[PDB]
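> Here it is, the structure, as structure tokens.
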Amino acid sequence: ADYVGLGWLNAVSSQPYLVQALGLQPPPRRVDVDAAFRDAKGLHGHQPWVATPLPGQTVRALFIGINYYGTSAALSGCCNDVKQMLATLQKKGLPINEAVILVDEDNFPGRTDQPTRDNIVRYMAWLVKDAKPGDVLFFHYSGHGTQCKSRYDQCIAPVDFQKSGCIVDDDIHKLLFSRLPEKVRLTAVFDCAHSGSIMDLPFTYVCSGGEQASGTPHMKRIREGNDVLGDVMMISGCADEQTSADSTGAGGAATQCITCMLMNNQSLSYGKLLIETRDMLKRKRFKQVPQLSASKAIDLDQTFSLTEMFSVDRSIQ
């Protein structure tokens, strides 16, 4: 229960790891959200550490890390990403009331269960089911992203995807984002080397190579219409959108982005902080740059946090 003390902040690798593309999958079993929320009743997490509670706010968190041990899909770094995520939240004192940890690593302290399709679906429902105004939700996934046939969709691969199929981004959006009420904040981190999904969110900002701290970044609308009431922030990695003057991938970029953002001790804005994070990723030889997506156009002059509602950038329709 002292994840920092186990070396999970400072004594594990924070370097890129290899992620070879999973390859096209057969059609998945689409989510019945009713069943998911039914099967979530009676599910519970545990308090992973003690920290100073935030008055008027409760914090819930779901962490998923999948290494696919023993298979041709095996990855070396995804459970290690969850280690770093947990230790960073502990170091920064996020007062998590209930956490669920779905990892396939044995002897992982605090592990709740295996990251199978059915567990991922029902625990995604668990994360959002009790959400009241002021609540703070946190979600982290590190594992394969790929594509699956319809009846292509972007999807994530549970540890038992070979038997149970994948989970479509469209269904993740419905489980995690669509059922939040107003005045609830969620942060979702998706560390997928080979899916460019932003989980169908309407606004995004990519911190590409030409951005400068002395610039004035804004999010942009990329989808018409919106079904998310809550304040959802997503961090992922993507290809640099700056044109260069000059499948296998690097895993771990999104996790390094969020942990770096949190480890910065200076209360920087979203905008300034993403520049620092972009520079870190390049330094450490990651392929990706930071991508911040959201359910509202966030004013990037707002201070980064996990806990606060967004200040809306009224310049973005």
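Residue numbering for chain A follows Swiss-Prot, covering 15-165, 172-266, 277-347 in order.
Even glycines carry a Cβ here, placed using N, Cα and C.
According to Swiss-Prot, the feature active site maps to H158. Marked as Ca(2+) binding site by Swiss-Prot on the basis of experimental evidence: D173, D189, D190, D220. Quoted from Swiss-Prot for the published mutagenesis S156 to A: 3-fold increase in catalytic activity towards substrates. One mutagenesis experiment named in Swiss-Prot is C212 to G, and its note says Severe loss of catalytic activity.
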> Measuring C-alpha to C-alpha, could you say which of the recorded positions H158, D173, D220 are within 10 Å of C212 (mutagenesis position)?
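Checking each Cα against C212 (mutagenesis position), the hits are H158.
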> Sort the binding-site residues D173, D189, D190 by C-alpha distance from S156 (mutagenesis position) and give me just the closest.
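Going through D173, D189, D190 one by one, the Cα closest to that of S156 (mutagenesis position) is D189.
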> Of these binding-site residues, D173, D190, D220, which scores lowest on Cβ atoms within 10 Å?
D190
> Can you check which residues sit near the residue listed as 'active site', meaning Cβ under 8 Å from its Cβ, same chain, 6 or more apart in sequence, and list them in order?
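The answer is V33, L36, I80, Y82, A87, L89, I176, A177, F181, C212, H214.
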> If you draw a 10 Å sphere around the Cβ of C212 (mutagenesis position), how many other Cβ atoms fall inside it, taking every protein chain shown into account?
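The answer is 26 other Cβ atoms.
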> Where's the emptiest Cβ shell within 10 Å among the recorded positions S156, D189?
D189
> Centre the Cβ atoms of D173, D189, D190, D220, go out 8 Å, and tell me which other residues of that chain have a Cβ in range of the Ca(2+) site.
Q174, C175, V188, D191, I192, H193, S217, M219
> How long, in Å, is the gap between the C-alpha atoms of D266 and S277 where 10 residues are left unmodelled?
21
> Between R165 and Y172 the chain has a hole of 6 residues; just give the Cα distance across it in whole angstrom, please.
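Both gap-flanking Cα atoms are 10 Å from one another.
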